[PDB]
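Colleague: Below you will find the structure I want to go over with you.
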Amino acid sequence: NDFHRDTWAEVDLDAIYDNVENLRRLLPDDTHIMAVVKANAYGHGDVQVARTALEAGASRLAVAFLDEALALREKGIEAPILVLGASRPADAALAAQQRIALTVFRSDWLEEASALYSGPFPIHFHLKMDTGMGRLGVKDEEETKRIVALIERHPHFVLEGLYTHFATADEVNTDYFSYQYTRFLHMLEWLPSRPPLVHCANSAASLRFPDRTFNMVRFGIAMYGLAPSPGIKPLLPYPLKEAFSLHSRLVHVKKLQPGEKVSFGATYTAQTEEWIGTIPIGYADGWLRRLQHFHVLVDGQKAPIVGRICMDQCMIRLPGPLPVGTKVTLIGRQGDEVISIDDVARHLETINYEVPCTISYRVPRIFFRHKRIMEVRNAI
Amino acid sequence: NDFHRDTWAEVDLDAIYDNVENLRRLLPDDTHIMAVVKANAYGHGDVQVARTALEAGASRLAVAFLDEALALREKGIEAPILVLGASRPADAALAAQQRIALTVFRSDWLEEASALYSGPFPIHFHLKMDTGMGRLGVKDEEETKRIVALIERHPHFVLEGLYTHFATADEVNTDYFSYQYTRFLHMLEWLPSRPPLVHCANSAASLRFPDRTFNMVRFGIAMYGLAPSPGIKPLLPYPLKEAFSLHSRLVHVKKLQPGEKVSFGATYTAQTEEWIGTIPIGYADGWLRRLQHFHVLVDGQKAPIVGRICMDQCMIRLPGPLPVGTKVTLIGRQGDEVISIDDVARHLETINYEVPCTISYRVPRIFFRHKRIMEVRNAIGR
Ligand SMILES: Cc1ncc(COP(=O)(O)O)c(CNc2conc2O)c1O
Ligand SMILES: Cc1ncc(COP(=O)(O)O)c(CNc2conc2O)c1O
C-alpha cells in the first residue's frame, strides 16, 4: 500500500505484542485473553493488531457490531470473534455461517431469531447482564431464565458465555466497582448452568484484580498501551508501551512580516518577522480544530500551531528557515521532546480512547514489527 | 452494498444536484464550476457527489491531495481533477498519466519535478498565489515569474490556471475580503500572460458576489447545502438544500428505578422512574463525547443524551416506553422537530464543515436520487 501525501500514523506492533504478553504473565493460567479490536482496533488497524495479539497469547477477539466481525473474516482472520453490541435477529444465519458469536440480552430477540433461523450452523451466544453500567444487558431473573430457556430449546442455539461490564473499574475508589462485581455473582446464580465462558473485566479491572477475572478478560485500551484513566496509572502492574504515533512533513515554508494574518478568519497576526510552516493535515484527518494553540514537534523542538486548523492543512511557527520535507511529529518523540496521546486528549478536552479512533480513514497506517516496517495500509 | 448495524447516514443527491444547478444559473454563463469533493466529499461520498455535481453543471473537480484524485479515477470519474494541496514532485508522472492537475507554489518544486519527469503525458499546473490566507501560494513577483518560466521551458509542463483562496469571504464585514480581492488583481499582473483558468471564489464568494468570479469557481460547502457561515445565511441568493442526515434505532429499552447509574464513571443517576434507550452510535462514529449535553430526535421529539457517550453507543432519556427498533434521528427532521449540522456544530463549538467529515468510515452512507435509494456505501462492508 503506497500513499501520496506526507502525512501518516505509525503503529508499533511490538508495543501491542508486549502489552499483551505482560498481561498473559500476570493472569492465572486458567484465564483466557480476548483482544478487543473494535473501531478498527481503536484506530490502530483491525487485522494487524488482531494477528499480533493472537501471537502474544490472546485466543479470541471482540468487536462492536457485525460488520466489524465480517471485515476481519474477509481479511483472512479465522479466530473466534464476539460482537459486543446489538445485532439483528434476521442476521443470525449470517453470523452463524461466518462463525461469529453474538451478544444477547432480550428474550424477544431470541424469539424473533428462532422464527427466522433453524440451522444448520450453531450460533454461540454470550448473555450480557447489566450489573450497573446501564448500557446493555438483562436485569431481571425472570428474563434471564426465559432467555436461557429459549437458547436451550433451539437445536442450533448455544450459550457459550455470559458477561457484564464495569463502569468504574478505572477509578481509585472501588465502591461502585465492588458493587457491580457483587451484583454479578448474585445474578450468575439465576442461571441453571454456568456457561463455559464467564467474563467481566476490561483493561482496568484485569490489570488491577487479575485474580477476579473468572475465565476470560476483554483487553482493550491497555493493549494499545494507553492508560484506562489518569488515576489508575500509578496502579498499573507493568509499564505500558504506546503503539500509536502521528507524523507529517512541512510542505511549505515562508517568512511573514509583522501584521500578516494566517488561516481562516485571519485570527492570527504575526507580531514580528517569523517563519511559518504549512503541514498537510487538518480536521478531516482527525486533527480537530480544537487543537489550535497546541504545539507539534519539528527539529526536536516544540512549534505552536498558528491560526485555525483547516480541513486538510495546518500552519505552525518554525524556530527558523527549515527546508520543505522536514519531519513533523504530532504524536510521538523527537529528540528530548515527546507528545503523547494523553497530551492530545488533554488539549482536545477528551480521553485517550477518542483520539486514535478519530484519526480518519484518510491517514495511512505504517506498521512496525521487530523494528522494521512490516506493512502499510492506505484506506484510499 | 449492505450493512449490519442500525446506524447510518443518508445523502440526498437530489439536494446536491439542486444546490449546484442553482449556482449554475446564478453565475455568468461563461464561468465554470469546479465541485470541491475532498475528504470524501466532506463526508458525503466522493464519487456519488462528484458524479451528481457534473450532471448539474459542474465541469471540473477538486480534491485535497493526490490519493483522493486517484481514488476518483479508479471509481470511474473522467472529468478534470485538480489537487488543491501539496504533492511530491516524484509523483508528477503518475498524476500526468492519470490526467490530474496539480497545485504549485514554489520554483524548487518544479526543479525537482523537472529532474524526474520528461514526458510523455503533460502535467497541467495551477499556480497558487497567497493573497492573505497564509496557507499555500507564492507571495513575491520574482518567485512568480520564475515558476512561470520553468513551466514554459519544460516541454511537458503546462500552466492551466492561477488562483487564490479567501480567508474571510463568509464574514459580513468585507474589509479583509476586499484587501484580498485587490491584492489578487495586483498579483495577476506579475504573469507574462493570463492562463486560461483564473479563479478565487469559494462557496461564500461565489454566492455573494457571482459577478466577481473570473472564469471558474470552487464550490464546496454550499454544494452540500450548508451555509458557509450562519452569519451570511440571510445573504444567501437561493435556499440551500441540506443533503446530509444521520440516523439510528433503539437497540435496547428499559425502565430504571431511582438511584441507578448510567454509562462510564457512574456519571448519571436516575432520580425517579424513567425510560432509557440505548442506540448503536458512539464517538468512534464521529458522535464525539463533547456532545453529552446534546440531544437526539425520537418519536418526533427531543430526547436528551444521558451520562457519557461510549465508543460505540450512548443512552438517551425516552419520553416513555418505546419499542426496540424505533428510529432515532441525530441529524435530520422528525415531525416538527429538526437537528441541523449547524445545530450540532454550535453545540460542539466548531463549524459545520467539521461535523460531516468526522462521521467516520464506520458509518454507511445511503444515497437517494429522485426520492428513491440509489445505492449504499459501507466502507467496511464485504
Ligand atoms: C463490552 C466491552 N468489553 C471490553 C471493552 C474494553 O474496554 P477497555 O478499552 O477500557 O480495556 C469494551 C470497550 N469499552 C469502551 C470504552 O469506551 N466505550 C466503550 O464501549 C467493551 O465495550
Ligand atoms: C483551495 C480551496 N478552494 C475551494 C474550497 C471550497 O471552500 P468552501 O467549502 O468554503 O466553498 C476549499 C475548501 N475550503 C476549506 C474549508 O476548510 N478548509 C479548507 O481548505 C479550498 O481549500
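All residue numbers here begin at 1 and follow the chain in the order shown.
Method of determination (from the header): X-ray crystallography, 2.0 Å.
Using N, Cα and C of the backbone, Cβ positions are placed for all residues, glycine too.
What Swiss-Prot lists as active site, proton acceptor is B:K38, and the listing cites a curator's inference. The annotation substrate binding site is assigned in Swiss-Prot to B:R135, B:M311 on the grounds of experimental evidence. Per Swiss-Prot, mutagenesis B:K38 to A (Swiss-Prot position 39) is noted as: Loss of activity. B:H165 to A (Swiss-Prot position 166) appears in Swiss-Prot as a published mutagenesis result, with the remark: 6.5-fold decrease in activity. As a published mutagenesis entry, B:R218 to K (Swiss-Prot position 219) appears in Swiss-Prot alongside the note: 4-fold decrease in activity. Under the heading of mutagenesis, Swiss-Prot lists B:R218 to A (Swiss-Prot position 219) and annotates it as follows: 100-fold decrease in activity. In Swiss-Prot, the entry for mutagenesis B:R218 to E (Swiss-Prot position 219) states: 1000-fold decrease in activity. The structure shown retains the original residue. For the mutagenesis of B:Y353 to Q (Swiss-Prot position 354), Swiss-Prot gives this note: 51-fold increase in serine racemase activity. The structure shown keeps the original residue. According to Swiss-Prot, the mutagenesis experiment B:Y353 to A (Swiss-Prot position 354) carries the following note: 54-fold increase in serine racemase activity. For the mutagenesis of B:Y353 to N (Swiss-Prot position 354), Swiss-Prot gives this note: 81-fold increase in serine racemase activity. The structure shown keeps the original residue.
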Colleague: Please report the distance from the Cα of B:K38 (mutagenesis position) to the Cα of B:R218 (mutagenesis position), rounded to the nearest angstrom.
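Modeller: The separation of the Cα atoms works out to 11 Å.
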Colleague: For B:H165 (mutagenesis position) and B:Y353 (mutagenesis position), what Cα-Cα distance in Å is obtained after rounding to a whole number?
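Modeller: Approximately 16 Å lies between the Cα of B:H165 (mutagenesis position) and that of B:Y353 (mutagenesis position).
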Colleague: Measuring Cβ to any atom of ligand 1 with a strict under-6 Å cutoff, which of the recorded positions B:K38, B:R135, B:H165, B:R218, B:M311, B:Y353 qualify?
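Modeller: By the Cβ criterion, which requires under 6 Å to ligand 1, the hits are B:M311.
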Colleague: Do the recorded positions B:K38, B:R135, B:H165, B:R218, B:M311 include any whose Cβ comes within less than 8 Å of a Cβ in chain A, and which?
Modeller: B:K38, B:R135, B:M311
Colleague: Taking Cα atoms as reference points, which of the recorded positions B:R135, B:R218, B:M311 is nearest to B:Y353 (mutagenesis position)?
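Modeller: Result: the closest of the recorded positions to B:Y353 (mutagenesis position) is B:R218.
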Colleague: Which recorded positions among B:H165, B:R218, B:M311 have CB under 6 Å of ligand 2?
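Modeller: Cβ < 6 Å from ligand 2, in sequence order: B:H165, B:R218.
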Colleague: Are there any residues at least 6 positions away along the chain from B:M311 (substrate binding site) with a Cβ closer than 8 Å to its Cβ? List them or say none.
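Modeller: B:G282, B:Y283, B:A284 - these are the non-local Cβ neighbours of B:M311 (substrate binding site), listed in sequence order.
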Colleague: Tally every other Cβ atom lying within 10 Å of the Cβ atom of B:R218 (mutagenesis position).
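Modeller: The answer is 24 other Cβ atoms.
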Colleague: Quick one: what's DSSP say for B:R218 (mutagenesis position), helix, strand or coil?
Modeller: strand
